Amino acid sequence: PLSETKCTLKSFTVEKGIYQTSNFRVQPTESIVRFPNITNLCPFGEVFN
Amino acid sequence: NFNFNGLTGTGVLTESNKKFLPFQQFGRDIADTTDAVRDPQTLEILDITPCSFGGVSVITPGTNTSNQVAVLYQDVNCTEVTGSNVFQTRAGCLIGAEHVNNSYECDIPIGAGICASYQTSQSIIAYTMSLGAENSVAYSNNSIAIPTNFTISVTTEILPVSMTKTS
Amino acid sequence: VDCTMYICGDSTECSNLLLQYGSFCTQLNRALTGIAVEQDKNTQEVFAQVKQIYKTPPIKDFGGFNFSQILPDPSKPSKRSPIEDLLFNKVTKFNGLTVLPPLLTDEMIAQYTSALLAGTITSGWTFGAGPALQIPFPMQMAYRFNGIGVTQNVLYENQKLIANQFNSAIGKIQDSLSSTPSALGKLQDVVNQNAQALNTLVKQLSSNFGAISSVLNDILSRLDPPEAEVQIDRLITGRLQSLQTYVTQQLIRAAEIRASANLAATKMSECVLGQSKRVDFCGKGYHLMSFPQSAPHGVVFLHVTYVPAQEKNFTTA
Amino acid sequence: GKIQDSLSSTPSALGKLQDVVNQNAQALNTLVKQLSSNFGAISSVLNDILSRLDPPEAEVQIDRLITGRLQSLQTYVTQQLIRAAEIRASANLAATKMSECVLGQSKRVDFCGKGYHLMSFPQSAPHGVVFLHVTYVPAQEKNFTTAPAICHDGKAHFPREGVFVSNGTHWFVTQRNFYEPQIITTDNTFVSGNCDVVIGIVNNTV
Ligand SMILES: *[C@@H]1O[C@H](CO)[C@@H](O[C@@H]2O[C@H](CO)[C@@H](O[C@@H]3O[C@H](CO)[C@@H](O)[C@H](O)[C@@H]3O)[C@H](O)[C@H]2NC(C)=O)[C@H](O)[C@H]1NC(C)=O
Ligand SMILES: *[C@@H]1O[C@H](CO)[C@@H](O)[C@H](O)[C@H]1NC(C)=O
């Protein structure tokens, strides 16, 4: 993190302080696919047969 | 990643903290943003918490003092972000840091009353903001302080007057 | 505002395309940070009028004055005064928009405010420099009247009037704040203007600005990459323009807010910690005293003045 | 001495101006660094666009680079005008301080710094003005027993100026901004009401 600060500042001297060096994000690892009841019969069930 | 009956976005599901009227599957926050979704198969509702995010900043002493620093990860768990000195607060996760329940004047903010500084080994320590020494001056309705010994102090201020005549 | 989050919705292909426009929103990430810093500096200029936090005496020997209706109540979950609560409780995400906290919270502002109140109530005008001094409140009043060209003789003849008239005025102020929503308008408009501007940035994300789609990621999956690049650049341009417009408006507002807070700081030096004789400066009359209170996004004052009530016209020379 | 020693040993002491000039220098350097951006165009250099594309195609990329450069300047100019407004307010403040603290004695509370304003002096600066503000501030005070008035033959005598205080044996008049005890005399008082009217009235011959 000190090197992160030196590279955000483009300085080899860092004064006491708070520096913004990056950005942290939580990334998705999985997915949820949710759809309505497939019990509501589709007319293809009437066209065929 | 989510896809609820064609509605997409990202987040973390938790059991809902609000009821929905029978009219709706999708509940929303200010500026029409999805807050929660009734599950398409199960008659239960879950809230969608955005996947946490924020900036990353380094709390550091000067390099003319030491190379010991801590990193603040805003609005996230330390379990999502890691050395032995790991401290979790409400504002974010500090790695290379500890915490003390006392308040001090401070140079570096974390936010919401939470401070940081480089202190004794000399890890970054999260602190409460003190607002200075508490001057619990005594008062009375039968006593007046009358100045006898005065000094002349000189202070400074530099004011902007003009900018570069850019062409 | 995380402009890459606002624009992309966590899309890898979008991020690679955002870079094509260079720094158009990068400079706004900088401007927004700069605004937040300026707003913290402004909070300090108006409330940090006391070098260190000071406290009121343990015994409220205030001369019959109900200063306890101004000062915060330490026994509550929210250490606020009735005045602070009347304004506070009336005045009012995955899109990349978040709000940073203040370091100095409203409760902590109220704590510095309490120190300033302690100062003007028991130290008087002298609180401003050197060690805090102690002056009996009744004698501060004799001074405060002489300090505005009004003989102190009024205090001794009308000691009861002075405490009662002040207390009556404070009660009237609390009654106005609690019953007349427009009384809080000076701040209610401020919070609504900023909330509306942010709600606008979010609502506008749904606009396609004439592009094939309002959702960048939809454009990316819908069109082959070279076609997507064009429609994405178009959607991005509208999004960049929106945040740039927002920032400019906030920079202008920041300047106006600082001017108002600087005026508030001036009134603190002239009415809270002194006796200004300026005509109508902190309201009609002469300034005897004033008391600060905290507010969400603001500062509140009770400006106390000497106002002639009845008169007669005499032959003069 | 302390001011010169601080300014020369603590570079941040010069920060009030360093930020102004550094922000302006950065804004100009930024306009220059941004010239390498193509703003999504096929090339960042307009002369490359002209040699690379036949004019009917070059026009699309020509306009795109110009627009990008134009917007960077529009942002710059807009911010500069906002800064100009703030800088003008500062310049007006500097002129005000010269009237209030340099050529006169302002009593505005802590206007040019903590205390009463005795004097002040301006110095030049690139892009600004520097002031040395000289103020009068209490260092040590004694807390005296006090009263709003002194009782004489049943009447309430108020100070014509100052406040009545006591060292434990005798009453005298001092000023709010200086200890310099005066003897109470009829020429130093104003009578209003009596010894029953003033709460806390004390006895000392006038
Ligand atoms: C839509 O299709 C789904 C799939 O079968 C149906 O949802 C299911 O509803 C049943 C009846 O409530 C649930 O069974 C229950 O399970 C709980 C514990 O899991 C148990 O305590 C109860 O005794 C009962 O057995 C089942 O969990 C649920 N499954 C899913 C995947 O949602 C639903 O009935 C269909 N909706 C219609 C036909 O309208
Ligand atoms: C028609 O019946 C046949 C024979 O069981 C079956 O394989 C097919 O799935 C049926 N189609 C429909 C639409 O029910």
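Chain D residue numbers are taken from Swiss-Prot; in order, the displayed residues are 932-1137.
Backbone N, Cα and C atoms are what each Cβ position is placed from, and that goes for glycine too.
The Cβ of D:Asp950 (variant position) lies under 8 Å from the Cβ of no residue that sits 6+ residues away along the same chain. The note that Swiss-Prot attaches to the natural variant D:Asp950 to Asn is: In strain: Delta/B.1.617.2, Mu/B.1.621.
Sequence-distant contacts of D:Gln954 (variant position), defined by Cβ-Cβ distance under 8 angstroms and a gap of at least six in the same chain, do not exist. The annotation that Swiss-Prot gives for the naturally occurring variant D:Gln954 to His reads: In strain: Omicron/BA.1, Omicron/BA.2, Omicron/BA.2.12.1, Omicron/BA.2.75, Omicron/BA.4, Omicron/BA.5, Omicron/BQ.1.1, Omicron/XBB.1.5, Omicron/EG.5.1.
Counting every protein chain shown, 18 other Cβ atoms lie within 10 Å of the Cβ of D:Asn969 (variant position). Here the residue is the original one, but Swiss-Prot notes a natural variant at this spot, D:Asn969 to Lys: In strain: Omicron/BA.1, Omicron/BA.2, Omicron/BA.2.12.1, Omicron/BA.2.75, Omicron/BA.4, Omicron/BA.5, Omicron/BQ.1.1, Omicron/XBB.1.5, Omicron/EG.5.1.
Contacts of D:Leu981 (variant position) defined by a Cβ separation under 8 A and a same-chain sequence distance of 6+ are given as D:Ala989, D:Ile993, in order along the sequence. For the naturally occurring variant D:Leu981 to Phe, Swiss-Prot gives the following note: In strain: Omicron/BA.1.
Of all the Cβ atoms in the protein chains shown, 9 others lie within 10 Å of the Cβ of D:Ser982 (variant position). Listed in Swiss-Prot as a natural variant, D:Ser982 to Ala is described as follows: In strain: Alpha/B.1.1.7.
Reduced to three states, the DSSP call for D:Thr1027 (variant position) is helix. Taking all protein chains in view, 14 other C-beta atoms sit within 10 angstroms of the C-beta of D:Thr1027 (variant position). In Swiss-Prot, a published natural variant is listed as D:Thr1027 to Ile, annotated In strain: Gamma/P.1.
Among the natural variants that Swiss-Prot reports, D:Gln1071 to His is described with the note: In strain: Kappa/B.1.617.1. In the three-state DSSP assignment, the secondary structure recorded for D:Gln1071 (variant position) is strand. D:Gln1071 (variant position) has a Cβ environment of 13 other Cβ atoms inside 10 Å.
Listed in sequence order, D:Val1104, D:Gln1106, D:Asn1119 are the same-chain residues at least 6 apart in sequence whose CB falls under 8 Å from the CB of D:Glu1092 (variant position). Variant annotation in Swiss-Prot: D:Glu1092 to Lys, described as In strain: Theta/P.3; the structure shown retains the original residue.
Residue density at D:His1101 (variant position): 11 other Cβ atoms are found within 10 A of its Cβ, drawing on all protein chains shown. According to Swiss-Prot, the naturally occurring change D:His1101 to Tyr is described as follows: In strain: Theta/P.3.
Annotation of the natural variant D:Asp1118 to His in Swiss-Prot: In strain: Alpha/B.1.1.7; the original residue is retained in the structure shown. Under the three-state DSSP scheme, D:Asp1118 (variant position) falls in the helix class. Around the Cβ of D:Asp1118 (variant position), 7 further Cβ atoms fall within 10 Å across all displayed protein chains.
Comparing D:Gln1071 (variant position) with D:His1101 (variant position), their Cα atoms are 21 Å apart once rounded. Between the C-alpha atoms of D:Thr1027 (variant position) and D:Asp1118 (variant position), the distance comes to 40 Å. Residue pair D:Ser982 (variant position) / D:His1101 (variant position) shows a Cα separation of 99 Å. If you measure from the Cα atom of D:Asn969 (variant position) to that of D:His1101 (variant position), you get 86 Å. Taking the C-alpha positions, the distance from D:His1101 (variant position) to D:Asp1118 (variant position) comes to 19 Å. When secondary structure is read from DSSP and collapsed to three states, D:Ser982 (variant position) falls in the helix class.
Less than 8 angstroms from a Cβ of chain B: among the variant positions D:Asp950, D:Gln954, D:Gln1071, that describes D:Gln1071.
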